[PDB]
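Working notes for the structure below.
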Amino acid sequence: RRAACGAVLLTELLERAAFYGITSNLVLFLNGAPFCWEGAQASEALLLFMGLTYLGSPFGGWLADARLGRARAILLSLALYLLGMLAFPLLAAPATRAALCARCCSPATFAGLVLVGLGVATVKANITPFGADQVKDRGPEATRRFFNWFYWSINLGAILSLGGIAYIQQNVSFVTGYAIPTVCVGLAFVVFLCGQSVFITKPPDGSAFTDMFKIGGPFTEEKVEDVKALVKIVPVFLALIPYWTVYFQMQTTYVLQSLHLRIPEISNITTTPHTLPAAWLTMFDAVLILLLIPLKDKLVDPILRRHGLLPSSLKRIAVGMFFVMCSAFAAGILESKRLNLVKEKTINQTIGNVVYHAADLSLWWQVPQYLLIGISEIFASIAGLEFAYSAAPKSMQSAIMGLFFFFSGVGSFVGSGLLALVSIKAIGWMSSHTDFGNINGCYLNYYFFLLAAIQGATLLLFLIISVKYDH
Amino acid sequence: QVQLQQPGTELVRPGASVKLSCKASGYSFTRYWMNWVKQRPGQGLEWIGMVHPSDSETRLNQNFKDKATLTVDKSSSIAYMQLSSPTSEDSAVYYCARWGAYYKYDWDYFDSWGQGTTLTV
Amino acid sequence: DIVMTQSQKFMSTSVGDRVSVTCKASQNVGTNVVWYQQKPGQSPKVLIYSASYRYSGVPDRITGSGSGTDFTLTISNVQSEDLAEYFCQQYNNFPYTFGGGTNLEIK
C-alpha cells in the first residue's frame, strides 16, 4: 500500500526534523543566556542525549517486540518524544520558564533531554522495520525501494530542520525556533494515529526472546533458527562498528574543515543583522543525498538489478565503505592543501558568532570529498538498514534494528574517543584545538588519512565477514 | 620590533588624489592583514578597509567605497591607501593598523598600529 | 554595520578608584570585542582582546567582561597612566566598528 508507506515516510520526516532541530543548536542554547551553562557542560549534555538515543534503541526494539507491538510502541514513543520536546519551548520562553525553573535550569532540561532521547531511540528502532513491513509482502526489492525512500525522507527532514529550524533558532528566536520541532513531533504523532487505520501491524511475540534467552530438543526449529540467525548477524554488526566510528568522525571533522574554508557569505539572509548557522555546514551531506537517492532508485538500482551486480546488501555496504574511505582520502588531500594555504593567507569569517580563521580556499572544494561520502550513504547506510531488516529474525526485527543503531552509537562513541586520543600531546594531531579553537595548527590531514586507513582495514575485515556470512 | 612607519602630515588640496603610505617592517609583510583606520579630531575611530599583502584582496568598508583604494607594494613592503577627491570632511588621522591573526593564532586584534598620518585638506 | 555604542563619552575618575567603561553592541557580537587604549597623542594600543582576555603588558588591573550585546572594561586600580580614550571594537562582522570612545578624566 502507498498510504501506509507514505504515512511512515512523513512521520519519519517529522521525527528527523524535530531531532535535528534539537541537536543542531542545543549546545549554543544552553551556553547562551539565561541558561549560562559552562563551556563543556552543554557539550556533555548533548553527548549524554545522543548516547541515550543510541543506548535505548535495543530496549526500544525489545519493548515493541515483546510487550507493546511495533505499531503501539511508536505511538507511545512519539508521545514521550512530544512530552520531552515541550520542555524546550517552555524553557526558552521567559513567560513559561518560571513553571519549569548542570546549571540553574538543569532538572527540566535534563528531563526533556532524557525523554527526547528515549523517544528518538524507540522511534528509530521501531519505525524503520515497521515501515519495511508495509511492503515486505511485495518482496525484497520493494523493501529495498522503501529503504531508499526512507533514507530520502530522513535526509529531507534533516534538510528542513538544519535549514529552517536552525536558522530560526539562531537568527530569529529560540521560542519559535524550538516550537516548530514540537509541532513536528505532534504532526508525526497525528500522522501515525491517522495512518493506524491503514498500517499493517504484526502482533507482538513476548516469548520470542525467552527462547533466545534460554540458549528434537526442547525448542522448535524456528525458535532455534532465530538464535542461529542472531549469532550470525552479531558479527556483521560488530564489523560495522569501525565504519560507524569513521563515518561519525567524518560528520564532525568535515564540518570543522568547512568552518576553516572560505565559506561564501550571503549578503541578503546571512548578512550583518543575522548569522550564518553552523548547521548549514552540516547540511551539505543531506543536500547531496536528497539528489543522490532518487538517482539511485530510478537509475542506478534498476541497472544494477538488470545486470545482476551487487544483489546482496553486504556487498553494497562494502562498496559504501570503500566510497567513504575514498572520501576520507579526498578530505585528507584537501586538508593538506588547506594547511599549506593557511600559512600566508588567513581570512576571518563569522559562523554563528564565532570568528573562524579560514584559508583562501573555496568551501566548494569539499564537493569531491562530500559527493563520495554521499555515495557512501547511498550504499553503506541504506543497505545497512536492509541488512538490519532482512537478516533479522522475523520475531525480533525491531530488537535487531535497535541493536544495529546501538552499535552505530558504540561506533560514534569509539570515534569520539579516537578523536580524543589523537588530541593528546604525545600525538598532537588535533591537540591545538582548545588553546585557540582553530584547526589551522591541527594536523587534520593526518587524522583524515588515519580515518581512511581505519576504513580500509574495516572494509577488508567486512569483506571477509560478508564472505563468511553468505558462505 | 614590528614597525608600521607613517609619514605624518599629508597636507593636500581638495579634489586631488592622496596616497597615504605605511612602511611595514620588522615582520613578514605578506601574512597579516593591513587595515586602515580613520580618526576624526572630534569623533571616534572608523575602520576603512583591509588589504592582505599577498593577494591584495581588499575588504573595503562600504561607507568608504569609491573614496578609499587599498593597494600594496610588496617589493618595498609598503601598504598604500588612496583617497580620490578628498573633500573637507576627509581630513583626519589615518592609522595603518596591522591585524594580529594568522596560521594557528586566533589573536584577532589590531596588534601594531602606525603613528597616524594627519591628512589635512 | 554593528553600531557599537559607548553611551558615556567622558568618565571622571580619581587615582586609586575604579571606573567601568561600558559598550553596548547593536547585535549579538559574542566574545568578539577588543578594547584599545589611545593615550593622548598616540596610536591606540590593544588592551583586551576577546572582551575578556588581557594583552601582554597590561598591568592586570584593567579587566574585561561581557558577551553578546553588552561589554565592560573595568579598571579597579586607576593610576595616572590610565588617562586615555578607550575604544570598543567589534570584529564579529564586517565592517569593523569602533565605539564612540571613552576618555578617563583623572581628577
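The residues of chain A that appear here are 33-133, 150-263, 304-559 by Swiss-Prot count, in order.
Quick reminder: no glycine exception, Cβ is built from N, Cα and C everywhere.
In the three-state DSSP scheme, A:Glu44 (mutagenesis position) is classed as helix. When Cβ atoms from all protein chains are considered, those within 10 Å of A:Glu44 (mutagenesis position) total 26, not counting its own. Per Swiss-Prot, mutagenesis A:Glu44 to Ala is noted as: Does not affect interaction with TASL.
What Swiss-Prot notes for the published mutagenesis of A:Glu47 to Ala is this: Does not affect interaction with TASL. The local packing around A:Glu47 (mutagenesis position), expressed as other Cβ atoms within 10 Å of its Cβ over all shown chains, amounts to 29.
A sphere of 10 angstroms centred on the C-beta of A:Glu465 (mutagenesis position) encloses 23 other C-beta atoms. Per Swiss-Prot, mutagenesis A:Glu465 to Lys is noted as: Abolished transmembrane transporter activity. Abolished interaction with TASL.
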Gap-flanking C-alpha distance, A:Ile263-A:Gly304 [40 residues absent from model], angstrom: 15
Residue pair A:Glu465 (mutagenesis position), A:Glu47 (mutagenesis position) - Cα distance, angstrom, rounded: 19
Gap of 16 residues [A:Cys133 to A:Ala150], endpoint C-alpha distance in angstrom: 13
